[PDB]
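Inspection log for the structure reproduced underneath, given as structure tokens.
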2 protein chains.
Amino acid sequence: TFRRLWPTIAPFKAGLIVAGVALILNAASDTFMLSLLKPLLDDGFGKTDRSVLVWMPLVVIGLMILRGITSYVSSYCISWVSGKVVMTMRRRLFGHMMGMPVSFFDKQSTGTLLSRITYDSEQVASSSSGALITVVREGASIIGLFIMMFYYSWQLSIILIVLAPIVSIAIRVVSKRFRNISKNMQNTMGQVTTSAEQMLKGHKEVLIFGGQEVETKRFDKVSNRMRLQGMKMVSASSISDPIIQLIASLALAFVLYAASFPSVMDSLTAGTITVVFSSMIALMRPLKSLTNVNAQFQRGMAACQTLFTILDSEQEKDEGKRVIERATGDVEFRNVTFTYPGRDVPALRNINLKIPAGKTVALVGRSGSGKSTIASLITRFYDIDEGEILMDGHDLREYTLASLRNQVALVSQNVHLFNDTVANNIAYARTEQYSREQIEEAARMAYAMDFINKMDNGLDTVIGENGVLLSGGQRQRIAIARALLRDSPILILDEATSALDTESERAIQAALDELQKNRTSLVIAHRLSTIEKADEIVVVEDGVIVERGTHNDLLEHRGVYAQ
Amino acid sequence: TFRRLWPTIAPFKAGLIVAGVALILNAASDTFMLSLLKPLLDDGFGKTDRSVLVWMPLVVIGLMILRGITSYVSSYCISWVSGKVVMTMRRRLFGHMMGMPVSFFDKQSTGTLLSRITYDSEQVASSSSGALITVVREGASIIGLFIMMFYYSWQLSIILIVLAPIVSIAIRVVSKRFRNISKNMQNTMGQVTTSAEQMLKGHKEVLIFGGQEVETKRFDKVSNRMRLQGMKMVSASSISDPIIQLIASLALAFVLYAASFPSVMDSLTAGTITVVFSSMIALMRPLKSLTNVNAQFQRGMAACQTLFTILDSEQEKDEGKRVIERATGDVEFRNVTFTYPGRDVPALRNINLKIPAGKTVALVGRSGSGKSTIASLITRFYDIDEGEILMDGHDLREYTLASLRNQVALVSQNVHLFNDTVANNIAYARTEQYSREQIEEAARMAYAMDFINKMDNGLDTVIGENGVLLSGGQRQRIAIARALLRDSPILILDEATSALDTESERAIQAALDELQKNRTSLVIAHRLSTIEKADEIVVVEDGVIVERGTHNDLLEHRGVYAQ
Ligand SMILES: CCCCCCCCCCCCCC(=O)O[C@H](CCCCCCCCCCC)CC(=O)O[C@@H]1[C@@H](NC(=O)C[C@@H](CCCCCCCCCCC)OC(=O)CCCCCCCCCCC)[C@H](OC[C@H]2O[C@H](OP(=O)(O)O)[C@H](NC(=O)C[C@H](O)CCCCCCCCCCC)[C@@H](OC(=O)C[C@H](O)CCCCCCCCCCC)[C@@H]2O)O[C@H](CO[C@]2(C(=O)O)C[C@@H](O[C@]3(C(=O)O)C[C@@H](O)[C@@H](O)[C@@H]([C@H](O)CO)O3)[C@@H](O)[C@@H]([C@H](O)CO)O2)[C@H]1OP(=O)(O)O
């Protein structure tokens, strides 16, 4: 439980303990000020004297600068735990996310990963700090006030300490009822959310038929059902606080009825009774929070448990011990039967495809099956279920992923561009081993000149997100340069659109001639240039091996592009 | 803006005024209860022994059950306005949503309209009702407390009333600094969120390219900038309350300094000063919240202003006063040029396509140009930018939308399914005209579907977002019946997937054929069978009309395609 989050807290005890002391001093400052009451009313206004009257204002100002400076110190030095553990958990999650398989990213979890990184890791230490600020402050206030009563009037404290548990458990039971009701109606609010969003999703279809009068009549019945439970939210929550205050007020009436009604119980003067009868009311926040704390501690810890399910999810299983500077040998597939995680119909059964060195393979991309998975299986995005994949004799899994993944460079129109500059995203993890001259030849040979060659600014310009919103016509070319900065024995080409380009198609033929005159390439095809200019055209797709041949043998039998 | 919102709240004065009276009674309860101190400490434990004290705890518990009653009543009867200006706004927005065209849905907005219905309308009357739970309560507590000051000690309440504005504007300036600082870090929060979502969304091209350690090092800098910003934010938030409380403490010291002079004594006894100086503490939340009211009244009103920007927009321009019961005449397009809202390159250039009666026109969506924009033009999803659209020799605008949208019926592999019964789904907004015998006639005519027959619940079973989810090979089938419940002169037939299922493909083709015995059809289809047995065949892409011919002249002017 908390024992696994404790090591993260461990190097910040120097902040946590100081926050705890700054808050117990806050509670003591909110109790000595009440202790000032008895002299003020007893030795002052009752028994006429001015020493207490003159000394009380400066004492109050002193105690309030103590209240303020210690509250500020607690708030600052708890954010050195709630702001330096949020950072560490976010960074540990992020480091445990970039080395986890893209299979997790493959719609097993949607874009709520950003929420789990930011909002959840904020809430963990915003609610587990709210269950330490609360615990230390309020459990200091409780003990301080109970110490206050004993020295001043233990005749009322001996009644209060036995009145405590009923008022303490009443709030707990009513709060449990409130939380159970909220958990019950979670389904109702989820249902109205689904009913509201699905019409906005299917606006087209609902508009297609006669009219939306029936649709809004249907919406009325869910609006009413949400109204009737929005009523019940307040009818269940605003019954808790009045009932708690009424029980606490019965206790208040009990202690007040414990007056000098017994003539023996005449030890209380006005100052003696005012402090106790006031701490009675000061006891509302702490005894409430001491029982509402467990509703937030175990909830922040539930969020941390979700983050720990994320974190304990295994990284990519990296066990290869091989590195290759230039994959000279042939790359080929051998009876690679593969199923995506979460799919039953195999998108790729046994395939014996081979990619000879210095030659290209073009897969026609209209079918939409066995297109991206053949690309992915070379990069160890999704590991092969049953099969063998060989580069330079040896199997694919013998290499470490850090060594392998540089041996393949994917190029696509739908290409992710980094927040950094154009001189950095071109050479991500390659600023160290490649210099500005290399970036310049990469830009020159890749024909990125229409956007970035002419200016004397040269290399570094803002091009990414929150930049100039680079167009596709040069996203393709900067991806081409990203691949064409060498150390790319194998390339994967998408050509998803194959649409109007201002000689960017000529640029990618230049890329073809430049970086597979001696290197390999596996391509998915959507253009007549891909159909015509290709050493070996393989239209193997639909999870089946059907054709294999050059331009003369584009067809096994009459079919697609078999002219 | 509140002037325009108030008509919605007009018929709920009977709830709002009662809530106001309940809360002002709550404030008066919290004020008379504090006033009760002076009889207590001035005639019980103090000078006179016991005449007041007998009924004091009984009056206390009585006035606390009054407090509880007037809190619960004001919560319920303010929920009766927060759930009848939320429900009415939701029902009015939704009614002003299904009439608002698809141009709003596709590009001018996204799926956050569910949020705009739910959260952005809950937070209108969860903040404008918080600026009346707060206003009346905390402006009644202040007024009652001030009247109680004047009655009990008028010789030092004037000090309070002249001291009020300093502590009243100190809170305002401190909160202004707080809230102006608050919006400054929103940029940094957005920046780190953008970094964490874009680099995480770019798992592809951040992993294949080896940028793992460098990506983590980049993330560390933004984590540092988030931690430092959180430090600054918490410091700016927690400087506020201590210094406000210290100014309030200086006021406490001021009243105590006044309490020491010999002019205010002899009109200030132990009970009187006790109650008077307890009101000093009682007044903390009232005067603190009465200045933070405008931080929520004009914020919920701003949210309502966003809702009013949504609401005060324009419906589709339904400029038509003609009805049609059977679109017997030809549906033709002449020199139609159209641009999507938000796109400069025309997706549809000049067109002269004609859809004759009793003959089908087919298309292939490999190019993905002018395939949906022509489908979504018969339905008036996007209004004609320029040209002529002919319906029985009359222009499109002659018919009204309600009359026209019956005359078309789209058929698609992917399609929206309502969360309703099957008899309502097949006949949505048509249950009044067609009954269960006709529904089962349609099912009998829908040969391919077997899940709803011979099980005897398939007249009113559940298939939508609940019950049995419908697979893709059967959403198509039920859509066939939805279109094949007659009154469908015009057909749009999409084929998002070229794949075929046993007898499902033949079933949709048979549906097309019996919808070609009479009526017309415009078809998008990657499959070649429909064009093989099409009456008229076209390949119109790239906007400009290029083709007009039967199978003998399949693709004449297209060029290098050649069937
Ligand atoms: C013109 C210019 C003049 C200005 C100059 C002024 C000069 C003053 C100088 C400085 C003074 C110090 C002020 C201060 O600064 O000191 C306060 C505490 C004060 C302690 C300091 C002692 C000073 C002694 C001086 C001695 C010097 C020698 C700040 C703080 O220590 O904690 C503060 C909070 N907690 C309290 O316990 C004080 C709270 C109670 C504490 C009172 C102690 C005072 C005793 C002194 C008496 C001596 C005088 C002679 O009352 C108060 O305010 C105080 C009002 C006092 C009323 C008089 C009572 C005594 C009279 C009779 C006895 C003789 C306070 O929230 C309490 C509110 O709850 C009720 O309403 P609701 O619940 O909302 O409905 C009260 N309604 C009532 O009817 C109460 C009524 O009495 C009930 C009586 C019945 C119950 C008795 C039980 C019996 C027990 C037996 C069982 C064993 C309402 O009381 C009011 O105003 C109205 C007022 O009572 C009317 C009184 C009506 C009835 C009177 C009965 C007696 C009369 C009978 C006679 C016959 C009160 O406002 O708000 C801030 C902000 O906190 C959050 C935050 O954490 O940030 C807290 C959050 O509140 C909650 C929440 O609802 O969610 C609720 C909390 O319970 C808690 O759950 C926290 C939680 O921890 C998570 O947050 O959340 C929320 O407020 C939020 C902001 O709203 C927006 O964010 O801010 C906190 O600060 P922070 O935490 O430090 O930041």
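Following Swiss-Prot, chain A shows residues 12-574, kept in their order.
Looking at the header, which is where the method is noted, we find electron microscopy, 3.9 Å.
Using N, Cα and C of the backbone, Cβ positions are placed for all residues, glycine too.
For A:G381 (ATP binding site), applying a Cβ distance below 8 Å and a minimum sequence separation of six or more within one chain yields A:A358, A:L359, A:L374, A:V551, A:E552, A:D553, A:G554. Annotation comment: Swiss-Prot describes A:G376, A:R377, A:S378, A:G379, A:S380, A:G381, A:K382, A:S383 as ATP binding site.
Residues or ranges marked as domain 'ABC transmembrane type-1' by Swiss-Prot: A:27-310.
In Swiss-Prot, a published mutagenesis experiment is listed as A:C88 to S, annotated Does not affect ATPase activity. Secondary structure from DSSP puts A:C88 (mutagenesis position) in a helix. The C-beta environment of A:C88 (mutagenesis position), restricted to residues of the same chain at least 6 apart in sequence and closer than 8 Å, consists of A:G26, A:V29, A:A30, A:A33.
If you draw a 10 Å sphere around the CB of A:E208 (mutagenesis position), it holds 18 other CB atoms from the protein chains shown. For the published mutagenesis A:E208 to C, Swiss-Prot gives the following note: Exhibits ATPase activity. Forms intermolecular cross-links.
Looking at Swiss-Prot, you'll find the mutagenesis A:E208 to A noted as follows: Does not reduce substrate binding or nucleotide binding, but decreases ATP-dependent extrusion of substrates. Inhibits formation of outward-facing conformation. According to DSSP, A:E208 (mutagenesis position) sits within a helical segment.
Looking at Swiss-Prot, the entry for mutagenesis of A:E208 to Q says: Improves basal ATPase activity and increases transport activity.
Looking at Swiss-Prot, you'll find the mutagenesis A:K212 to A noted as follows: Does not reduce substrate binding or nucleotide binding, but decreases ATP-dependent extrusion of substrates. Take the CB of A:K212 (mutagenesis position) and look out to 10 A: across all protein chains shown you find 15 other CB atoms.
Under 8 Å, Cβ to Cβ, and six or more positions away along its own chain, A:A270 (mutagenesis position) finds A:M276. Recorded in Swiss-Prot as a mutagenesis result, A:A270 to T carries the remark: Temperature-sensitive. Loss of lipid export to the outer membrane. Significantly decreases ATPase activity at 42 degrees Celsius but not at 30 degrees Celsius.
For the published mutagenesis A:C315 to S, Swiss-Prot gives the following note: Does not affect ATPase activity. Other C-beta atoms found within 10 angstroms of the C-beta of A:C315 (mutagenesis position) number 24, with every protein chain shown included. In three-state terms derived from DSSP, A:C315 (mutagenesis position) belongs to a helical segment.
Around A:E506 (mutagenesis position), the C-beta neighbours below 8 angstroms that are at least 6 residues distant in the chain are A:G376, A:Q424, A:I519, A:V534, A:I535, A:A536, A:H537, A:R538, A:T541. For the published mutagenesis A:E506 to Q, Swiss-Prot gives the following note: Lacks cell viability and does not support growth. Can still bind ATP and slowly hydrolyze ATP, but becomes locked into a closed dimer conformation.
Among the mutagenesis experiments that Swiss-Prot reports, A:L511 to P is described with the note: Loss of ATPase activity; ATP is still bound. Look at A:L511 (mutagenesis position): DSSP puts it in coil.
The annotation that Swiss-Prot gives for the mutagenesis experiment A:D512 to G reads: Loss of ATPase activity; ATP is still bound.
A mutagenesis experiment is reported in Swiss-Prot for this position, A:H537 to A, and the note states: Lacks cell viability and does not support growth. Can still bind ATP and slowly hydrolyze ATP, but becomes locked into a closed dimer conformation. A:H537 (mutagenesis position) carries neither a helix nor a strand DSSP state and counts as coil.
Following the DSSP three-state reduction, the secondary structure of A:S383 (ATP binding site) is helix.
Chain B has a C-beta under 8 angstroms from the C-beta of A:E208, A:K212, taken from the mutagenesis positions A:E208, A:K212, A:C315, A:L511.
The ATP site is defined by A:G376, A:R377, A:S378, A:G379, A:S380, A:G381, A:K382, A:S383, and by the 8 Å test on Cβ atoms against their centroid, the other residues of the chain that qualify are A:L374, A:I535, A:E552, A:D553. If you draw a 10 Å sphere around the CB of A:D512 (mutagenesis position), it holds 16 other CB atoms from the protein chains shown. Cβ-based crowding with a 10 Å cutoff singles out A:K382 as the top-ranked of the binding-site residues A:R377, A:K382. Candidate binding-site residues: A:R377, A:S378, A:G379, A:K382, A:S383. Nearest to A:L511 (mutagenesis position) by Cα distance: A:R377.
Distance noted between the C-alpha atoms of A:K212 (mutagenesis position) and A:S378 (ATP binding site) is 27 Å. For the binding-site residues A:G376, A:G379, the largest tally of other C-beta atoms within 10 A is found at A:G376.
Counting only same-chain residues six or more apart in sequence, the Cβ atoms lying under 8 angstroms from the Cβ of A:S380 (ATP binding site) belong to A:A358, A:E552, A:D553, A:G554.
When the Cα of A:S383 (ATP binding site) is compared against those of the mutagenesis positions A:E208, A:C315, A:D512, the shortest separation belongs to A:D512.
The local packing around A:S378 (ATP binding site), expressed as other Cβ atoms within 10 Å of its Cβ over all shown chains, amounts to 16. Checked against A:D512 (mutagenesis position), the binding-site residues A:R377, A:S378, A:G379 differ in C-alpha distance, with A:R377 being the nearest.
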